[PDB]
Every structure is written in structure tokens, then in C-alpha cells.
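Engineer: Below you'll find the structure I mean.
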Amino acid sequence: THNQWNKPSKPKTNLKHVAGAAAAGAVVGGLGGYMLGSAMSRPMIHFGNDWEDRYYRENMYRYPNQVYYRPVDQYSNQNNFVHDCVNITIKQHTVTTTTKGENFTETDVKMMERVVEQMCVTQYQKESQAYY
Amino acid sequence: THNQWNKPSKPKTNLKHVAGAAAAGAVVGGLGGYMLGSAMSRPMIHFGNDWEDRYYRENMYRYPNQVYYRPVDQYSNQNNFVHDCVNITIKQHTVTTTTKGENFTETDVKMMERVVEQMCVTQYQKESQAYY
Amino acid sequence: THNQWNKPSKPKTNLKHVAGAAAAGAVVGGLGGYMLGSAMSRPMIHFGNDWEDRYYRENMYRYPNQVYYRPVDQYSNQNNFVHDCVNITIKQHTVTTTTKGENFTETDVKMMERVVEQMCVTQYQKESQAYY
């Protein structure tokens, strides 16, 4: 006789963001930036009744991977990448307070002429010759 | 006779961000940046009843990986990368307070002429020759 | 007779950020930056009942990894990388207070002419010749 009696009370099980290869917010590029043979995930959760006998499972597995970066004649002049050019600030600030003033003049002058030429300029070639 | 009796009360099980290869927010590049044969994760959780007998499982596993970086004729002139050009500040600041003033003049002057030529400039070649 | 009786009360089990290869926020590049044969993780948690007999499992494993960096004719002129050019500040600052003042003049002059030429400039070649 085999008797299995199961009564789990208010279980909570949460799986979030389970993947073989996870690249949710990845930024990839640049002549073969990311190479991956294979990726596998197998989370297992057991909290019931389990009874097994005389079985034969999951035998003789092979996972052969070859990941080759093997170009023959590769010429790259400019290869670049940047993530962020962030929080760049230029200001002229004045705060003036006069609780009480009788006979006065206030002058506030601000000039910005040629403050910057290049601020966030990543890749360029100027007056340059390349021969192949 | 076999008896399995299971009554787990209010269990909480949380799996989050389980992957074989995790590159969620990765930045990758640059002529074969990231090379991975294989990546595997098998997290296992057991808090029930488990009973097993006369079994034969998970035998004879092979995980052969070859990761070769073998380019033959590779010419790279400029290869670069930067994460962030962040929090760059230029300012001219004045705070002025007068609580009481009779017969006075105030003059605030601020100039910015040519403060910066290049602020965040990553890769460039100027008046340069390359021969191949 | 086999009796298994299981009554775990309010267990909490948390797995977060479990991976074979973890590169969540990595920055990678540069002509074969990161090379890895294989990476595996198998975390296991047991707090139930577990009864096993006469079994044969997980035998005869092989994990052969070859990770070869072997370019034949590699020419790299400029290879570079920077993380951050952060928190760069140039400022001219004045705080003035006069609680009480009768007969006075205040002048405040700020100039920035040519403060910086290159602030965060990583890679460049200027008036340079390369022969191959």
C-alpha cells in the first residue's frame, strides 16, 4: 500500500527574471563584442511529496562548445564606444537681496562668448589620410 | 507500506535573477570583447518528502569547451572605450546681501571667453596618415 | 514500513543573483578582453525529508577547457580604455554681506579666458604617421 497525503497551506513561490542568457539592458557592438556558446539555467523547487523507484534518467549528456575569434585579414581604423556623456553644466549665477535701500543702482552683466568648441564628441578623423 | 505526509505551512520561496550567463547591464565591444564557452546554473531547493530507490541518473557528462582568439593578420589602428564623462562643472557665482544701504552702487560682471576647447572628446586622429 | 512526516512552519528561502557566469555591469573590450572556458554553479538547499537507496548517480564527469590567445600577426597601434572622468570643477565664487552701509561702492569682476584646452580627452594621434 502506498499513501501520499499532501496539504500545503498558503505557499508563495516567486520566480522572476530567469533566463538562459540574460542581456536585458546590455549595450553590445564592436566587431564581435559578445560571443557565447550556450547558456542554460534549471532552477528546481520541491516541497510536495515525491516517490520514485527503478528509473533511469538524464544519462549520457554532452555539451561541446567552440567559440572562435578567427578572422584572416582584418583592418580596423577607428573602433570606439562610450556609455554616457552626462551631467555637463555651465552657468553664471547671481543672487542679490536688499531688504531696504534708499539711493542705489545695481548692475548685473553676464557674457558667454566661445565657452566650448567640442563638448561630447566621440569619434572623428580630420584632415587624415588612410591607405590600404 | 509507504506513507508520506506533508503539511508545509506558509512557506515563502523567492528566486530572482537566475541565469546561465548574466550580462543584464553589461557594455561590451572591441574586437572580440567577451568570449564564453558555456555557463550553467542549477539551483535546487528541497523541503518536501523525497523517497527514491534503485535508480540510475545523471551519469557520463562531458563539458568540452574551446575558446580560441586566433586572428591571423589583424591590424587595429585605434581601439578605445570609456564608461562615463560625468559631473563636469564650470560656473561663476555671486551671493550679495545688503540689509540696509543708503547711498551705494553695486556692479557684478561675469565673462566666459574661451574656457574650454575639448571637454569630453574620446577618439580622433588629426592631420595623421596611416599606411598599410 | 516507511513513514515520512514533514511539517515545516513558515520557512523563508531567498535566492537572488545566482549565475554560472556573472557580468551584470561589466565593461569589456580590447582585442580579446575577457575569455572564459565555462562557469557553473549548483547551489543546493535541503531541509525536508530525504531517503535514498541502491542508486548510482553523477559519475564519470569531464570538464576539459582550452582557452588560447594566439593571434599570428597582430598589429595594434593604440589600445586604451578609461572608466570615468568625473567630478571636474572650475569656479569663481564670491559671497558678500553688508548688514548696514552708508556711502559705499562694490565692484565684482570675474573672467575666464582660456582656462582649459583639453579636459577629458582619452585617445588621439596628431600629425603622426604609421607605416605597415
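Note that chain A carries Swiss-Prot numbering, so the residues on display, from first to last, are 94-225.
This entry, so its header tells us, was determined using electron microscopy, 2.7 Å.
Backbone N, Cα and C atoms are what each Cβ position is placed from, and that goes for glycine too.
Feature table excerpt (Swiss-Prot):
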type: MUTAGEN; residues: A:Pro101 to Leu; note: No effect on interaction with GRB2
type: MUTAGEN; residues: A:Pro104 to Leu; note: No effect on interaction with GRB2
type: VARIANT; residues: A:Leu108 to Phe; note: Linked to long incubation time
type: VARIANT; residues: A:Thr189 to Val; note: Linked to long incubation time; requires 2 nucleotide substitutions
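Walk me through where these features lie, including what they touch and how far apart they are.
Structural biologist: The Cβ of A:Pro101 (mutagenesis position) has A:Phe140, A:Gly141 as same-chain neighbours under 8 Å, each 6 or more residues away in sequence.
In three-state terms derived from DSSP, A:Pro104 (mutagenesis position) belongs to neither a helical nor a strand segment and is classed as coil.
Counted within 10 Å of its Cβ, the other Cβ atoms near A:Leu108 (variant position) come to 13, all protein chains included.
Taking a C-beta cut-off of under 8 Å and a sequence gap of six or more, A:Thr189 (variant position) has these contacts in its own chain: A:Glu199, A:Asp201.
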Engineer: In the three-state scheme derived from DSSP, which category covers A:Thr189 (variant position)?
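Structural biologist: For A:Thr189 (variant position) - judged by DSSP and reduced to three states - the answer is strand.
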Engineer: Return the residues near A:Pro104 (mutagenesis position) by Cβ distance under 8 Å, restricted to its own chain and a separation of at least 6 in sequence.
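Structural biologist: The list for A:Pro104 (mutagenesis position) reads A:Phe140, given in order along the sequence.
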